[PDB]
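Undergrad: My structure is below; once you've seen it, I'll send some questions.
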Amino acid sequence: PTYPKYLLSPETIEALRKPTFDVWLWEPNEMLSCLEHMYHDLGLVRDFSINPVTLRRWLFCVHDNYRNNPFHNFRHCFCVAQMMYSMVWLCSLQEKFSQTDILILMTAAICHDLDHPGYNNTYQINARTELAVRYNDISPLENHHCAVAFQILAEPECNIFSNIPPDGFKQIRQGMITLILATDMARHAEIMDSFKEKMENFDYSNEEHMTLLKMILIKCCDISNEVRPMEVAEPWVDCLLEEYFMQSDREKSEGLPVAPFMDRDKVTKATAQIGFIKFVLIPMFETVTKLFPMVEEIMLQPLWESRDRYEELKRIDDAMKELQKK
Amino acid sequence: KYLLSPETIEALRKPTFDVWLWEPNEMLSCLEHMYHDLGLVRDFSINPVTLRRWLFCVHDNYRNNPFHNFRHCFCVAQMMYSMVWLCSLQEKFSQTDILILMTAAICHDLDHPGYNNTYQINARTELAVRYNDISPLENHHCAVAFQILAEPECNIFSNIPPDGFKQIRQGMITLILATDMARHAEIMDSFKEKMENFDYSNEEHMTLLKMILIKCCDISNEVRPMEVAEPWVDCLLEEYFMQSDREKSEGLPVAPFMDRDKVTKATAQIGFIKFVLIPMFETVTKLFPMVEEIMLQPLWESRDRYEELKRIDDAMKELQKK
Ligand SMILES: C[C@H](Nc1nc2c(cnn2C2CCCC2)c(=O)[nH]1)c1ccc(Cl)cc1
Ligand SMILES: C[C@H](Nc1nc2c(cnn2C2CCCC2)c(=O)[nH]1)c1ccc(Cl)cc1
Ligand SMILES: [Mg+2]
Ligand SMILES: [Mg+2]
Ligand SMILES: [Zn+2]
Ligand SMILES: [Zn+2]
């Protein structure tokens, strides 16, 4: 017969390994089975004795604790984890990383934005929210994401780590914390600098070198929308702006400082992306490409195409503006 | 009784102050006096009644642990006060820096549960989860401090412009977080590096001096006269033994240094005085030479007395082993 949607066709299983995967085609259950497959496929179920039913329940519980924000939602969480999965195969990460490290990368990726409220750290801090007060202005959102993740894992029925010895739990916990806290974009430049410092003489057996590489990998996945095919990447920009304009409107309304790059009166889809692609995304992937040359063809190539395309779109937007006064 | 005598006011400036004489209300008045006396009420337009309410609210949020209680909070604040005079800190620090120092000292152990970070993390408590194993207690004390200040009746900063608030908040966070002893060696290394060529106009140098200053006050019990210092040790052990009992009882790791079967009053202090307190105050003394005689002196005397007490403990134990 034809099988229900939550049983994945072998074609889907093959495509899920690539960054070309159309993340929009699927509904929550399907995305959940994809994530489930990822954990069996990467050998994590086997190597950490994860009860398969607990795995399913953990995923449903993770899903429940993402909110319906325009951008920072379950689908984002899915993109980040799916990109991480793609890079595991693209860069043959199982040759460089222990299975515990793969578990840290994957789990951190899935958990990195739990219960995101849809307003960034600058808002939390400027408006003196309960979160800012609780975290003393220190990466409040990312601390919260990480706490929710471990609240979830402390419910015994959601605890995928239940059969891991306490030495492994401690190593995994600290790994996930580092990685989730590393996604706070306030720290982008710091982390990139530390990473570039090690890249002068990179050493795969050096634990500090690897920690940074993992921090860079999760960061790559977190903001990797523009790496994806044009058709898959574009709607994410509408989602981004919808969520961010919601914040700046509120900042205006409550008399809080407003950042030009998020002002709904000043921003186009093009100006949102160009600078970000040229000066944040491209340099980051260029550096990763030095360790993993195969990344150039698969991830810098589409970033270049997207830069050029949005640069052209701006020339056109500007010419059109000029024309209404010229 | 309610009102402080001029002798009390005078004694409050010195580290000889007998912290045990006073009950909570009289300690609150002493803390009140410090804020007026330092010019903080004047220079920040603190509403005088809000100041009293704030202190009462702070008081309400300290717990009745044997050691980490409102009286410890008083000792730290009062030792800070003493150092402002001893080291003439109003010449070197802005009034904002003094306010940060005093307010952080008062707030630095708010709502302490009586079991340290190692317990929080190993037991996987609510606080360790909330703060991801990163100085959970000290983040929590800080959080509580600003929840208190968000209540408008307790807000001693209500007449400070936003920018000043932000600066005070940042300073307070750094100092309360610096009290975590897991960071002792890191902070000492950083400070000793700056003492290679210290600069009162470098903000990073001043930030570390304040971190060192609050640390000094936090752990300063042994600097006080013996009659005042000794009872704090019983409190210390009472509280730390309560933890280690619970740790044995729950299958969690127990540290020899706080094991009720292994620890005498003397073995608790000798190492701490010799390797934590003396070297820290030695470094501070290089900036403030008057510290040597007022604070390193009672420390040397304390070290020597506990070393004697240990020799006599070891002798009475030779009358026991079977
Ligand atoms: C500069 C930034 N552009 C951008 N930001 C992105 C992307 C993905 N994640 N992020 C940000 C959301 C948190 C990690 C940075 C992306 O593809 N583009 C931006 C421009 C305009 C607005 Cl309205 C919002 C963000
Ligand atoms: C080594 C430590 N000694 C010690 N620790 C002290 C003192 C003051 N504060 N503290 C600690 C309380 C947390 C900031 C350090 C003190 O006077 N002595 C200690 C030994 C045995 C037990 Cl049971 C507890 C503590
Ligand atoms: Mg995030
Ligand atoms: Mg403390
Ligand atoms: Zn994200
Ligand atoms: Zn303390």
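Following Swiss-Prot, chain B shows residues 245-566, kept in their order.
Structure method, as recorded: X-ray crystallography, 2.7 Å.
Including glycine, each Cβ sits where the backbone N, Cα and C put it.
For reference, Swiss-Prot lists these features for the protein:
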ACT_SITE  B:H312  active site, proton donor
BINDING   B:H312, B:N313, B:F314, B:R315, B:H316, B:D353, B:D462, B:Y484, B:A512, B:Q513  3',5'-cyclic GMP binding site
BINDING   B:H316, B:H352, B:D353, B:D462  Zn(2+) binding site
BINDING   B:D353  Mg(2+) binding site
MUTAGEN   B:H356 to A  Reduces catalytic activity, but has no effect on substrate affinity
MUTAGEN   B:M425 to A  Induces a 2 fold change in inhibitory sensitivity by BAY-73-9961
MUTAGEN   B:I463 to A  Induces a 6-9 fold change in inhibitory sensitivity by BAY-73-9961
MUTAGEN   B:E466 to A  Decreased affinity and catalytic activity for cGMP and cAMP
MUTAGEN   B:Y484 to A  Induces a 6-9 fold change in inhibitory sensitivity by BAY-73-9961
MUTAGEN   B:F501 to A  Induces a 2 fold change in inhibitory sensitivity by BAY-73-9961
MUTAGEN   B:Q513 to E  2 fold decreased affinity and catalytic activity for cGMP. 8 fold decreased catalytic activity for cAMP without affecting the affinity for cAMP
MUTAGEN   B:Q513 to A  Induces a dramatic change in inhibitory sensitivity by BAY-73-9961
MUTAGEN   B:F516 to A  Induces a dramatic change in inhibitory sensitivity by BAY-73-9961
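What's the neighbourhood like for these features in this structure?
TA: If you draw a 10 Å sphere around the CB of B:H312 (active site, proton donor), it holds 24 other CB atoms from the protein chains shown.
In the three-state DSSP classification, B:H312 (active site, proton donor) falls within coil.
Listed in sequence order, B:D353 are the same-chain residues at least 6 apart in sequence whose CB falls under 8 Å from the CB of B:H316 (3',5'-cyclic GMP binding site).
Its own atom aside, the Cβ of B:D353 (Zn(2+) binding site) has 25 Cβ atoms within 10 angstroms in the protein chains shown.
The DSSP secondary structure for B:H356 (mutagenesis position) is coil.
In this structure, B:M425 (mutagenesis position) is part of a helix by DSSP. Over all protein chains present, the Cβ of B:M425 (mutagenesis position) has 15 other Cβ atoms lying within 10 Å.
DSSP assigns B:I463 (mutagenesis position) to coil in the three-state reduction, outside any helix or strand.
In the structure as shown, the Cβ atom of B:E466 (mutagenesis position) sits within 10 Å of 23 other Cβ atoms.
B:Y484 (mutagenesis position) falls within a helical segment according to DSSP.
DSSP classifies B:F501 (mutagenesis position) as helix under the three-state reduction. Using a 10 Å Cβ-Cβ cutoff, B:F501 (mutagenesis position) registers 13 neighbours.
In the three-state DSSP scheme, B:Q513 (mutagenesis position) is classed as helix. Other C-beta atoms found within 10 angstroms of the C-beta of B:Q513 (mutagenesis position) number 24, with every protein chain shown included.
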Undergrad: If you draw a 10 Å sphere around the Cβ of B:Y484 (mutagenesis position), how many other Cβ atoms fall inside it, taking every protein chain shown into account?
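TA: B:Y484 (mutagenesis position) is surrounded by 22 other Cβ atoms within 10 Å.
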Undergrad: Given the recorded positions B:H312, B:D462, B:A512, which lie close to B:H356 (mutagenesis position), meaning Cα to Cα within 10 A?
TA: B:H312
Undergrad: Please name the residue among the recorded positions B:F314, B:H352, B:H356, B:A512, B:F516 whose C-beta has the most neighbouring C-beta atoms within 10 angstroms.
TA: B:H352
Undergrad: Of all the recorded positions here, B:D462, B:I463, which one's CB has the most other CB atoms within 10 A?
TA: B:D462
Undergrad: Using Cα-Cα distances with a 10 Å cut-off, which of the recorded positions B:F314, B:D462, B:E466, B:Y484, B:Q513 are near B:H352 (Zn(2+) binding site)?
TA: B:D462
Undergrad: Please list the recorded positions from B:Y484, B:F501, B:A512, B:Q513 whose Cβ falls under 6 Å of any atom in ligand 6.
TA: none
Undergrad: Distance check, please: Cα of B:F501 (mutagenesis position) against Cα of B:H312 (active site, proton donor), rounded to an integer number of angstrom.
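TA: About 18 Å separates the two Cα atoms.
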Undergrad: Under 6 Å from ligand 4 by C-beta, which of these recorded positions make it: B:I463, B:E466, B:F501, B:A512? Sequence order, please.
TA: none
Undergrad: Given B:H312, B:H316, B:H356, B:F516 as the recorded positions, which ones have a Cβ positioned under 6 Å from some atom of ligand 2?
TA: B:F516
